Amino acid sequence: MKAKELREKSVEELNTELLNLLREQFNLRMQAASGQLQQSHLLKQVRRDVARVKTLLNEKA
Amino acid sequence: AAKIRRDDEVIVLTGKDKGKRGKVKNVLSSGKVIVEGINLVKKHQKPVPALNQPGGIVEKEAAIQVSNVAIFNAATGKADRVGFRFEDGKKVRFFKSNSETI
Amino acid sequence: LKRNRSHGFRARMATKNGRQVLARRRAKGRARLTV
Amino acid sequence: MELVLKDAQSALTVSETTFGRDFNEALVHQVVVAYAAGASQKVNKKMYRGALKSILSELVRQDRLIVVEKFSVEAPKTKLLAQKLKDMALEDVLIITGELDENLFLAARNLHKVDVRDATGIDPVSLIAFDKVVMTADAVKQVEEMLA
Amino acid sequence: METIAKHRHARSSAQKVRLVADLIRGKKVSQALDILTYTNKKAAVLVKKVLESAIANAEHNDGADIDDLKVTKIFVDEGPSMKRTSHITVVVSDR
RNA sequence: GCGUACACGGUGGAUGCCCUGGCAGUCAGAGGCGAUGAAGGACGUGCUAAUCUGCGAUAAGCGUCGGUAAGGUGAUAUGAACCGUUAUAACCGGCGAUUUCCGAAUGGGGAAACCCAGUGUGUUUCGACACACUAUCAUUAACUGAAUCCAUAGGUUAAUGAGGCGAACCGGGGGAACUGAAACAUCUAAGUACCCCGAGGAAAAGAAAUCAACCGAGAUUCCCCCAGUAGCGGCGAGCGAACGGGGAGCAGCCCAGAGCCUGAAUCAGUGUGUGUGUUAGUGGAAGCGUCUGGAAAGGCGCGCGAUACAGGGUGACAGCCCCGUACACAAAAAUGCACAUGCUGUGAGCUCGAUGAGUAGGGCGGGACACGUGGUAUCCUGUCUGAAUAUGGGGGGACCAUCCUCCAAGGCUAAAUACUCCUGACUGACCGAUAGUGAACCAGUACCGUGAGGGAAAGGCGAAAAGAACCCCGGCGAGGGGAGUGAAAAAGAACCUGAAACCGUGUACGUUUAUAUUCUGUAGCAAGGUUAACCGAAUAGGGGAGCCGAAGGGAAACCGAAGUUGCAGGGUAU
C-alpha cells in the first residue's frame, strides 16, 4: 500500500489521484448528505490516500 | 509492554472474586480488565424500541482494575509474578517462581 | 461606520500608541483587544 | 577512661574529657537547636567539640557505645550485614568508621534503622537518633585527634 | 400503615398554600378532595394533585379502604429563590 | 393567639479531606526570533450540537529511518463504524513535503482575517487552473548613463541590513510633583518613574603618562571590614573615601617597519574515527493462612528480596497489586561537548630601528562646574600660533638632591559579575475556592466604560454511572410512591461531611521585617575568643587585610588587674 504505488510512473499516479479526487469525493459527499455510507472509515481512507498521492509530484519530480 | 494480554488466565485476588479463575477478554485504556464470569453487575439499562434492546435488566460484566487480579499458571496452580526475557529473536514474558515458560 | 474609522485596527496601528496599547492588551490576554 | 574492645579482650585508653566529662544539658540543647535551625546561625568548633564530648561521655556512662576491631561485610550484599547485626542482636545502631567501605556502605544503604557516615561527618542528631553506636579503634583515634 | 405524597419546587407562595391546606387539616381525604373540587384557588389544583397521587400510591402499594383515608400531616416549606418556590408534603393514613 | 425543649423539613455553608491551582526558592541550557514571511489572531479540519489540543483544502494529517506494537482509531464524554494482533493496526522520536486569510504583512486599495489586480512559465484543452515575481529606505558590485569627453545625477540587474515584537542588565543625552527641617532658602525626593539611541547576553572598561614621597601596593573586573572614621549639612535631621591593607580570577597583547633565516607553535572553516550527552526506549528483587472489616493496604503467625523501605495510585494505612526506584544497558538518521586526523588563508623565533608632531602648550567668546571672574574650574571650539623626543615629559612639596611612571595623541583581552519573558528537574515549620493568582471552574471569561481601564461570583454524586430496570399515579409533562441496583439512595444527576439564625407541624405544661542602645539568665575557654569574605562530596575542617580584651600600670624616669563570643527574654530609639 505505502510502497506498492511508489514504483509506478508519475503518469498513472496522476491519473488515479485525479480520478479519485474527482469521483470518490463527490460520491462520498453526496452519500453523506443523503444519509448513505453508514461506515465512515471510507472517508478516512480515501482522504489519506488522496493526501499521500498529492504529497508526491512535488519532491519526487 | 503489558504483563496481561489476550488469551491469559487470571485469578482475582480480592474484590468478592477470591479464588475464582477466568480468561481476560479485553483491557481498558485506563488499566481496567474484563474477565468472563468474575464480576456480574445488574445494569439498569434504559429500554429502547430500536437497536434490538436485550430486554429487562441486563446481567453484564463491569470493569475492574488489573492490579486487583493476578496471573494464573497451570504448572503449579498458584498465581505467581512474571518478568520479561529476550529469546533467540524476540522478547517474551516468563513467569516467576521457578520461571515457568509461557 | 464611525466605529471602524475610530477604533479600526489599521487606524490604531497607524500610531505608536496603538501598537503599544494592543501589545499590552495581548499581554493581558483579552479575547477582543479592540473589537 | 578505659574501654573494652569486646573482640580481642584488649583494653583501650581514651581521654577523660571525651568519654568521662560531665553531661552539660545546656550545651547539648543549644547544639541541637542550632542544628535544627540550620537544617543561618553561628557555629563554633569549640561548641561542637564540647557537645560531641558530652554526648559521647553520656552514652559511655549509659553503655550505649560499643567498639569493635573492624566492621565490614565480605561482599556487597545487604543480607550479610543483616545477618551480622542479627548475630549480635543489634537492630537500631549507628555504624561509624573511618574510610568508607564500598561493601558495607552498599549493604547498609537500604537499612533504615542503620546509617553509615564518615567520621568527619558525625553529627549529634545521628548519635541521639539510634540507641547504640558501633565504632572502631581507628575511628576513635580519629575523633580524639579531631577534638584535640 | 402510612402514605406519603409531596411536590418539590412548587412555583407558589408558601404561606398561601399553608393557609389553603389549613382549611382541610384534620379532615377525611375523600371529604377534603370533594371540598377542594370546587375551590377556585390556584393551590386547589396542587392539593388535588398531591392527594390523588397519595391515594394512588396507597392503592397501588398499601391496602384497600382508601375511602376512609384520613389527612394526618399536611405542610408546606419555603423553597429556593431564583416569587419564592415551595415544597408541599402530605402524609395520610386511615388510622 | 404565643412561649417553655425535642424530631422532621427548605434558601442556607461555620467546620474538615485533599485536589489536574497558585506562591517562594535551588540546580542547568537558552540566554532571542524571522523576508526562505517573528510573535498573535480570523476562519475552517472529527460520523458532530460545542470545547482543549494537533493540522491547514495534502487540514485531529503525509514519505523515510529507529523503539514499542496488540490494542488502537487524541480527549472532554459516550455511542456508531473501522484496521490488524508479531511487524504496513495504533503510539514516540529524528530527517523531509504542505502549511488558507489578516497580522512588520511587503503588488494596490482597505474597515484584521475583506476587495481589486499586472508580468513570466507549465498547461497534452488554452473556457480557464497551478507556480514564481510584482512595496519602501540604506549600502556594496556590475551594465547603461544629460548638464560635461571620461567621470557624476538618473535608470536596469546580483547581493546584504531593516521593516515587528521581546521580562530584566550597560552607557550616553534630558528628566519632573509628591519630598524632611510642623511651610521654606544650601539640600534631600531623584538622577526615581518617564522619552530616545547602540547593540552585547552579560555589557562597558580592561594592563598606568596610577597614589604617597625619599619607606612603599603594582591589569581590569565583584565582595564582608576599615566605615557610617575623616569629611559634607541653619554641624540637626541625614549623606558619605580611598592610598593602604584579604578573598573569586589574575594572561596579557599585538602589531605600531626592515631584514634574517620560515610555510616552525597558534587561529577560523572544512572530512575521517574515538568517548559522553540531546533526540524514541530495554531489563530490573521478592507472601501466604485465620480473624476483623463492603472491600485490608487494620492489626496476629511465620517467610523472601533489598545497590531497590524515593514516590504514584489500586473498594481503608502496601517492599513482596502493579507502575516504578537502586542498578545494568540502548540510536537507523540528526545534534553539542574534547581529542589524533588531510587541506584552504593568518601564519614561529632572532637582530636592527622609531615610539604614533601641527602633537603638548598658549590667545580672544559657554556649557554643568553651590558661587554670572568674584575667594574660581575641566574635554574645546570660529580661528591662529606652537614643543628637544626617550638623550625627554607628567610630574611628585613645586624645588637642589632623590623617587614612580610613560617611553605622548591605535585599539583587542573570554576569566571572576547583574537579571529571567520562556525551557528542563527538585524542595516547601507556604495557602487550602471569602485563602492561594484577578482567574484551581470554557478567567483576564461573563460583564461594565463606544476607548484607556476595571473585573467578578460560580467545584466537589457515587471507588467502581454499575445513573433509581420495571409498575403506578400524574397531563403523553413536572413531581411523587412501591420494586431493584447500590456498603449506605439519613450517597440520586439542583447529587462531599453538615449548626443555627427564618418559617410550620406533633409531643408534656401555662397563657510592620529590619539597624542600634540597655538590662535577665544560660554556655565555652581564658588573657582569649570569635574569624569576615572565601576554600571545602560541604552547617566537617580550614581560612583572623578585617574586632575588642590584653603583666600590666605609670611620666617608657620608675614599679610590678579575667574578658570576649552565641542562644533565647523584655523596654527604648524609626
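Chain D uses Swiss-Prot numbers throughout; the residues present, in order, are 1-39, 93-201.
Per the header of the entry, the method used was electron microscopy, 5.9 Å.
Each residue, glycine too, has its Cβ placed from N, Cα and C.
Taken residue by residue with DSSP, D:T131 (mutagenesis position) is part of a helix. Experimental mutagenesis at this site is recorded by Swiss-Prot as D:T131 to I, annotated: Does not regulate the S10 operon; assembles into ribosomes in vivo.
Spatially close to D:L134 (mutagenesis position) yet at least six residues away along the chain are D:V126, D:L157, D:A160, D:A161, D:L164, D:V167, judged by Cβ distances under 8 angstroms. Under mutagenesis, Swiss-Prot gives D:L134 to P with this note: Does not regulate the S10 operon in vivo.
The number of other CB atoms found within 10 A of the CB of D:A160 (mutagenesis position), across every protein chain shown, is 25. For the mutagenesis experiment D:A160 to V, the note given by Swiss-Prot reads: Does not regulate the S10 operon; assembles into ribosomes in vivo.
Swiss-Prot gives this note for the published mutagenesis D:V167 to D: Does not regulate the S10 operon in vivo. Look at D:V167 (mutagenesis position): DSSP puts it in coil.
Residues near D:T131 (mutagenesis position) in space but far in sequence (CB under 8 A, at least 6 apart, same chain), listed by position: D:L159, D:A160, D:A161, D:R162, D:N163, D:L164.
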